[PDB]
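A.B. asks: Handing you a structure now.
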Amino acid sequence: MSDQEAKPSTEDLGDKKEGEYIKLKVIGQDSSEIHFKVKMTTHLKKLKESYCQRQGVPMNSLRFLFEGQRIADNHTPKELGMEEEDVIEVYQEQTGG
């Protein structure tokens with residue numbers, strides 16, 4: 001999906017409920033910012049690719065990282081240790097494949 005495989009119906013931790021939510025904002029050098037609602041185990045790839053498709057840019061041309069770590073296809077807010085309304089850093093190249 002990005003670096004490895006990633007698929008829906010991902011297994012959660014178990015105790016974490018649905019009565020909890022977290023929002024995240026993705027920002028890019030293009031001054032673009034998007035605030036989305038996610039849960040603990042939301043694949044951020046879906047958010048990022050949604051922005052990529054919306055902006056019409058290839059996912060291999062752009063890169064999403066937080067605290068110097070790339071947001072992998074299976075990376076989540078719980079996994080990366082983020083908070084609500086936090087910010088993810090994104091850069092986009094103009095050419096790729």
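The backbone N, Cα and C atoms fix where each Cβ goes, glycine too.
Checked Swiss-Prot, it gives:
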DOMAIN    20-97  domain 'Ubiquitin-like'
MUTAGEN   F36 to A  Abolishes binding to PIAS2
MUTAGEN   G97 to A  Abolishes sumoylation of ZBED1
A.B. asks: Give me the long-range Cβ neighbours of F36 (mutagenesis position): same chain, 6+ apart, Cβ under 8 Å, in sequence order.
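C.D. replies: Residues satisfying the criterion: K23, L24, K25, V26, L47.
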A.B. asks: Looking only at Cβ atoms, how many others are within 10 Å of the one on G97 (mutagenesis position)?
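C.D. replies: The answer is 5 other Cβ atoms.
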A.B. asks: Quick one: DSSP breakdown of the domain 'Ubiquitin-like' (20-97) into helix, strand and coil?
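C.D. replies: Going by DSSP assignments, the domain 'Ubiquitin-like' (20-97) contains 16 helix, 27 strand, 35 coil.
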